[PDB]
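A.B. asks: I have a structure here, written as structure tokens, and I will follow up with some questions on it.
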There are 2 protein chains.
Amino acid sequence: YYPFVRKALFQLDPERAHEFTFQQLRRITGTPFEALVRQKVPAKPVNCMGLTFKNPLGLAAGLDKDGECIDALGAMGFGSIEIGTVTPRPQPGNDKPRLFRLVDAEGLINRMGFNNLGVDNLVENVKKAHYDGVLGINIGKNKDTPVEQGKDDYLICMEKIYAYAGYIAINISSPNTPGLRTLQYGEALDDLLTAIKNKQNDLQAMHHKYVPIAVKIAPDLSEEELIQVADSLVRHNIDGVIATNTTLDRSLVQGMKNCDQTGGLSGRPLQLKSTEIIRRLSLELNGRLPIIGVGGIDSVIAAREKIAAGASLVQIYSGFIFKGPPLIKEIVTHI
Amino acid sequence: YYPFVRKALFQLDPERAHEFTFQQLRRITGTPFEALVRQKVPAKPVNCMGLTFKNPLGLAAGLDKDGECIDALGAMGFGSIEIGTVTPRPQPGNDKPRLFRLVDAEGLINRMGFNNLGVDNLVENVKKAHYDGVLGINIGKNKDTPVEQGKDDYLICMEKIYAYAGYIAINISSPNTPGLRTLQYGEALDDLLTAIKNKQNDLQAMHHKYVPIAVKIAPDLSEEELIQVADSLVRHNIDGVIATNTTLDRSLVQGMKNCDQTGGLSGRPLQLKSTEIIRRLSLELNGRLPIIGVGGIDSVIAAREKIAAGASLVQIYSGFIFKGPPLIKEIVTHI
Ligand SMILES: Cc1cc2nc3c(=O)[nH]c(=O)nc-3n(C[C@H](O)[C@H](O)[C@H](O)COP(=O)(O)O)c2cc1C
Ligand SMILES: Cc1cc2nc3c(=O)[nH]c(=O)nc-3n(C[C@H](O)[C@H](O)[C@H](O)COP(=O)(O)O)c2cc1C
Ligand SMILES: Oc1ccc(Nc2cc(Cl)c(O)c(Cl)c2)cc1
Ligand SMILES: Oc1ccc(Nc2cc(Cl)c(O)c(Cl)c2)cc1
Ligand SMILES: O=C(O)c1cc(=O)[nH]c(=O)[nH]1
Ligand SMILES: O=C(O)c1cc(=O)[nH]c(=O)[nH]1
């Protein structure tokens, strides 16, 4: 019964709670105790980006940044698992504390800084996984890499993960790496999308398989910024768009503890804004490429609203923390 | 702890559950036995419609249709309580079964037909109350009254309740009295508002009392229809608008039990639509009169989302059933 577990884990700070939870998941992955987290969810396959997903609910990136719990998290019913974000070289990320709960808002604020162990380590973790669903691999730029040379970091990771990823996610939407969000704008985006698609085409020739690429945008794009982003994604033949990442907005959490903490806001305070972006994004795209909707999905209806907005799949992070594995079964069963 | 109270309660038919819970609330309302349901909530006064509201959260109309349990419900923490809808003459409403619970959608479908005991009985009940919040009295048209002479039902009700109401709510948005929603459109609304505004002027000189009037609209109005409603309300100097009532939409509940049932939908499947209506209404109204936001509110952020769309107050109903009294404490405390 999750609410009791939640009350217990919430006595820890959010990052220590995750570290404690991942300790348990590692200690049961492969064990006859691994069934302790297995969940029977109805099958609901969906074809998206040429891939066939178990069901339309995936685990958003940022929970398993290094991909060390794919099997246990996959047993919970997720139709897909997105690991990352990972960078070429490992890096520590921002200083702690860098993660904060807004319990009354059922939201989180984070300035992690791409804390990860590097792409090579992720590949080794992936090689040991048995997940039968779709594996997304989310890559980003190292902090020290210059913004205008950020493409290189994605291309490096793409080469190491192509043979192992079900699909690849391009993170240019974090608020916590300096200048990463400028890669969403004008020439920077076109320059980047070009480099990525040419690398994709060269890796298809080398590995004799097409791995789709989806770009993860931010929810703080203006209407004109979003139209340009959509257009650029169609012109470069990107296979998907993940909308959205966390928000700089605080207008809905004013007066609550940790509302002035720098970083990106997620959970319920992001739901509405995320949904509106997907709807505007869907209208621009006009079905030319699919949308993976994410942001504050904490219920069957909330997930259906994202589908109505124009999304083909959905992801969850904060609602899995605040409402637990039951929310997985809810969404898969009734979406 | 509500989730366990709800499991039991939900074993009963929606309307049987109301009868049983209200039988209990009737034997404790106005008596020291309402310590059983009392909740301490902080003071959060809001000025709206020339009145002072204890706190921004109110109980939407339709739960205490006859005004039997004002004190008990007030003890639960509501800053305002809207009783009704009540008609001039009693009427049984539509045939049972007329109330259906979704549950996976945390929504409700109802076709009650204004089941009430008449305005005269309500005034007697209100006479016994001792509620220090704002009491709203919601009045509607008797079933058999010609839509053309619907105004007469409203004027009759107004005279009988003016002396006892904090504000009067004009329900012309129910989908379950045939042709009542046409009073939202064109000069039908223009005629109704002229009569109501004139009765209000009279009743204020008669009773030496200021009583604002608010019109409760439907969520299924078209853009053009909403612009005309907004314009009509400003022109006729109506003091406020309650947006919104239940919806005929079912796009979000497809595939769920009772989704094809006839009537109005409420709860989570109405939250988004209700917020959009409020946003566009507020844009039209441009602060010339306040909005009471209602529709699928089941969280502090959902309540704040309606505040952000333009509402000055908020009401809950379906959320009260699915989340319980804790929602009152949550919303008043953090809104
Ligand atoms: C602690 C934390 C870490 C995250 N890390 C990543 C990440 O590494 N890469 C990424 O693309 N998104 C990351 N996200 C964003 C989520 O994947 C998700 O898109 C966002 O939080 C909105 O979804 P939600 O409201 O369901 O949480 C992170 C979010 C949180 C709270
Ligand atoms: C069973 C039921 C009875 C209702 N009765 C009335 C009513 O008598 N008068 C009225 O104006 N609204 C009535 N409503 C509408 C609600 O007060 C409210 O406006 C609507 O359900 C949206 O609020 P909610 O989604 O938070 O429940 C009723 C709703 C339900 C579910
Ligand atoms: O199956 C799971 C694996 C890891 C987590 N991580 C987690 C992450 C955060 Cl921010 C928390 O506050 C808690 Cl209690 C747990 C939660 C569930
Ligand atoms: O304090 C209260 C008084 C009456 C109700 N009505 C009610 C209404 C419905 Cl649809 C239910 O499924 C249940 Cl369990 C109760 C709910 C709470
Ligand atoms: O700092 C991170 O790791 C991070 C946070 C966030 O919200 N989004 C993202 O892509 N990265
Ligand atoms: O029939 C009713 O009581 C009824 C239902 C509804 O959704 N709205 C309303 O005003 N009345």
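Chain B is numbered as in Swiss-Prot; shown residues: 2-336, in order.
Any Cβ shown, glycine's included, is placed from N, Cα and C.
Swiss-Prot feature annotations, pasted as is:
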BINDING   B:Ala62, B:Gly63, B:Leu64, B:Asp65, B:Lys66, B:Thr86, B:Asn139, B:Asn172, B:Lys217, B:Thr245, B:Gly268, B:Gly297, B:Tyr318, B:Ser319  FMN binding site
BINDING   B:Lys66, B:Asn111, B:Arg112, B:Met113, B:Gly114, B:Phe115, B:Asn172, B:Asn177, B:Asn246, B:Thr247  substrate binding site
MUTAGEN   B:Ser175 to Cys  500-fold reduction in activity
MUTAGEN   B:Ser175 to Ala  Almost no activity
ACT_SITE  B:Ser175  active site, nucleophile
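In the displayed structure, how are the listed features positioned relative to their neighbours?
C.D. replies: Non-local neighbourhood of B:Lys217 (FMN binding site): B:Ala62, B:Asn139, B:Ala170, B:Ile171, B:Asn172, B:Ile173, B:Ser174, B:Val242, B:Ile243, B:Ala244, B:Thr245, B:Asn246, each in the same chain, at least six residues away, with C-beta under 8 Å from its C-beta.
Using a 10 Å radius centred on the Cβ of B:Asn246 (substrate binding site) and all shown protein chains, the other Cβ atoms total 26.
Counting every protein chain shown, 25 other Cβ atoms lie within 10 Å of the Cβ of B:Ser175 (mutagenesis position). DSSP classifies B:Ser175 (mutagenesis position) as coil under the three-state reduction.
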A.B. asks: At 10 angstroms around each C-beta, which of the binding-site residues B:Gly114, B:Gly268 has the fewest other C-beta atoms nearby?
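C.D. replies: It is B:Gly114 that, of the binding-site residues B:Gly114, B:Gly268, has the fewest other Cβ atoms within 10 Å.
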A.B. asks: Using Cα coordinates, what distance in whole Å links B:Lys66 (FMN binding site) and B:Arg112 (substrate binding site)?
C.D. replies: 14
A.B. asks: Using the alpha carbons only, what distance in Å do you get between B:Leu64 (FMN binding site) and B:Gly114 (substrate binding site) once rounded?
C.D. replies: 14
A.B. asks: Can you figure out which of B:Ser175, B:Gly268, B:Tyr318 (the recorded positions) comes closest in space to B:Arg112 (substrate binding site), comparing Cα atoms?
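C.D. replies: It is B:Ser175, whose Cα lies nearest.
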A.B. asks: Neighbour count, 10 Å Cβ-Cβ cut-off, for B:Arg112 (substrate binding site): what number do you get?
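C.D. replies: Step by step: centre on the Cβ of B:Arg112 (substrate binding site), count other Cβ atoms within 10 Å, giving 21.
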A.B. asks: List those of the binding-site residues B:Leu64, B:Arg112, B:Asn172 whose Cβ lies under 6 Å from any atom of ligand 2, in sequence order, or write none if there are none.
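C.D. replies: So the answer is B:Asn172.
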A.B. asks: Ranking the binding-site residues B:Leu64, B:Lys66 by other Cβ atoms within 10 Å, which is at the bottom?
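C.D. replies: Relative to the other binding-site residues in B:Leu64, B:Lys66, B:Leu64 has the fewest Cβ atoms within 10 Å.
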A.B. asks: State the count of C-beta atoms found within 10 angstroms of the C-beta of B:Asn172 (substrate binding site), not counting that atom itself.
C.D. replies: 27
